[PDB]
Amino acid sequence: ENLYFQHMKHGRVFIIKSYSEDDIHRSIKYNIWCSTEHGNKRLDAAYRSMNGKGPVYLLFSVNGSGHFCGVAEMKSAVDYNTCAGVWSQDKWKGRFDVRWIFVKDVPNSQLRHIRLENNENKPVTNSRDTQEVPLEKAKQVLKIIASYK
């Protein structure tokens, strides 16, 4: 029995879909991330709305990699005016702090059977960047990622 995520009634979870393995590596090295402008605003609102009352988790996956590659917690609001050209999209300016939790590869086949009711019942593995996960589905995804060997 692992009932750790029971009573966790606060927290929000988003899918991060990256085109670049280099961005993932930079993120792990420096504990930062940046999304599109749309994605950043979505993450920033969730972070600011949380008021430190619980975590904002990010479930990372490189497009076409066939797997998720880990989990980080969002650790600051978005700073929208930072040095350009640090990411795979050279136009991106903007940055927020993250803290990586799991760095491990989890095949999509381990997660494909969990579906998102806010995204037309599609598999969580078919999500787009900054797709939000309902908390009840996010608990199941996290337990799977933590347990995978």
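If you go along the chain as it appears here, the first residue is 1 and each next one adds 1.
Even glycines carry a Cβ here, placed using N, Cα and C.
As recorded in Swiss-Prot:
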DOMAIN    11-145  domain 'YTH'
MUTAGEN   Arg12 to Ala (Swiss-Prot position 411)  Slightly decreased binding to RNAs
MUTAGEN   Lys17 to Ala (Swiss-Prot position 416)  Decreased binding to RNAs
BINDING   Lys17, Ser18, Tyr19, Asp23, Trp33, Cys34, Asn63, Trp87, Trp92  RNA binding site
MUTAGEN   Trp33 to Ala (Swiss-Prot position 432)  Reduced binding to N6-methyladenosine (m6A)-containing RNAs. Reduced ability to undergo liquid-liquid phase separation. Reduced binding to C5-methylcytosine (m5C)-containing RNAs
MUTAGEN   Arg42 to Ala (Swiss-Prot position 441)  Slightly decreased binding to RNAs
MUTAGEN   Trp92 to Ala (Swiss-Prot position 491)  Reduced binding to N6-methyladenosine (m6A)-containing RNAs
MUTAGEN   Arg128 to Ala (Swiss-Prot position 527)  Decreased binding to RNAs
Query = List, in sequence order, the same-chain residues at least six positions removed whose CB sits under 8 Å from that of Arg12 (mutagenesis position)?
reply = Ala46, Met50, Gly54, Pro55, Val56, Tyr57, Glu132, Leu135
Ask   = Compared by Cα position, which of the mutagenesis positions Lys17, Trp33, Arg42, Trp92, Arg128 is the closest one to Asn63 (RNA binding site)?
value = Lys17
Message = Could you check which of the mutagenesis positions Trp33, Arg42, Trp92 is the closest Cα neighbour of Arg128 (mutagenesis position)?
response = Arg42
Inquiry  = My understanding is the cutoff is Cβ-Cβ under 8 Å with a sequence separation of 6 or more in the same chain; which residues meet that for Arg42 (mutagenesis position)?
reply    = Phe14, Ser35, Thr130, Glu132
Remark   = Candidates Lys17, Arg128 (mutagenesis positions); min other-Cβ count within 10 Å returns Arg128
Task = Could you check what DSSP calls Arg42 (mutagenesis position) once collapsed to helix, strand or coil?
result = helix
Key: Candidate recorded positions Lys17, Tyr19, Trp33, pick with smallest Cα gap to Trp92 (mutagenesis position)   = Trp33
Key: Neighbour count (Cβ, 10 Å) for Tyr19 (RNA binding site)   = 12
Inquiry  = Given a separation of at least six residues and a C-beta threshold under 8 Å, show me what packs close to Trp33 (mutagenesis position) in the same chain.
reply    = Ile16, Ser27, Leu58, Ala72, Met74, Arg95, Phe96, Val98
Remark   = Its Cβ having more other Cβ atoms within 10 Å than any other among the recorded positions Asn63, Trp92, the winner is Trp92
